[PDB]
Structures are given as structure tokens and as C-alpha cells.
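Worksheet for the structure shown next.
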Amino acid sequence: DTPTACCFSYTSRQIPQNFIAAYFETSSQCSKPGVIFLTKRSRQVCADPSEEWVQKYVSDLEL
Amino acid sequence: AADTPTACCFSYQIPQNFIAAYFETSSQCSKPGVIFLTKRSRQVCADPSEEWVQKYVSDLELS
């Protein structure tokens, strides 16, 4: 029964895409929808999943 | 690091010898929470309502 990550604030500047290593979407248990980007420096950053660059970034990570 | 994900607990006694540190979960969350980080660096959700939890935090803080 470990913790579960969630978001409450979203970054507001598009992050240069090349800094970004991976992503995951936050569990639906969270009071809000969330995308957590993991930078290539093991930093974790919340982003607004309803935002365009955010889903662009997510899509590329896969395709 | 800004706008990081915040950890919430959605599920909830540990031998006191595995305890290495504790963390209270953000008020933004939906359930109150204490997270104990064990020496094996594994994270465990616990009820701040249970008495051993509050006892542990005291043992930690007061030492």
C-alpha cells in the first residue's frame, strides 16, 4: 500500500521537449487529471493534460 | 523543483526497527496521511488516527 502521485499545480511554460525523458498519467484516484513528465535529470513535473503541448509530448513519447 | 507531484494515500503496524523517516501527506489530498520510509527505502501509507503512527512520529521527531 505505497503512496500514489497526484498533481495540484501545473507548470505554465512549455518545457523544451528535448529535456523530457518519459511521462506517466496520474491515477484516476487523484482529485485531478494529471500528466507527470520526468526530465532527463530525474526531476518530476506536473502538466495540464488538457493542454496541447502536453498531449503532443505524450503522443511522441509513444509513437 | 517546482510544481512537483504531491503524494497522497488511498490505502493504509510496522516493526519500529524498519522505520527510517516519516512524511505527512499534503492537506490538498483527500485522505490524511503519514508515510513512513523504511530503511529499505520503501514507502508505506499509514493512518494518523492510529496510535502507533503518532507514537512513531514522536520517537522520530524527539530523537
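Just so it is clear, chain A uses Swiss-Prot numbers, and the residues here are 28-90, in order.
Cβ from N, Cα, C; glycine included.
Record features (Swiss-Prot):
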- A:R40 to A: Slightly reduces heparin binding (MUTAGEN)
- A:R68 to A: Strongly reduces heparin binding (MUTAGEN)
- A:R70 to A: Reduces heparin binding (MUTAGEN)
- A:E89 to A: Reduces self-association (MUTAGEN)
**OP:** Report the member of A:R40, A:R68, A:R70 (the mutagenesis positions) whose C-beta atom has the most other C-beta atoms within 10 angstroms.
**Re:** A:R70
Subject >> Inter-residue C-alpha distance, A:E89 (mutagenesis position) and A:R68 (mutagenesis position) (nearest angstrom) >> reply: 20
Original post:
In angstrom units, rounded to an integer, how far apart are the Cα atoms of A:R68 (mutagenesis position) and A:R40 (mutagenesis position)?
Top reply: 18
Original post:
How big is the Cα-to-Cα gap, in Å, between A:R70 (mutagenesis position) and A:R40 (mutagenesis position)?
Top reply: 16
Original post:
Of these mutagenesis positions, A:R40, A:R68, A:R70, A:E89, which are close to chain B by the rule of a Cβ under 8 Å away?
Top reply: A:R70
**OP:** For A:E89 (mutagenesis position), list the number of other Cβ atoms lying within 10 Å of its Cβ atom.
**Re:** 6
Subject >> Structural state of A:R40 (mutagenesis position), classified by DSSP into three states >> reply: coil
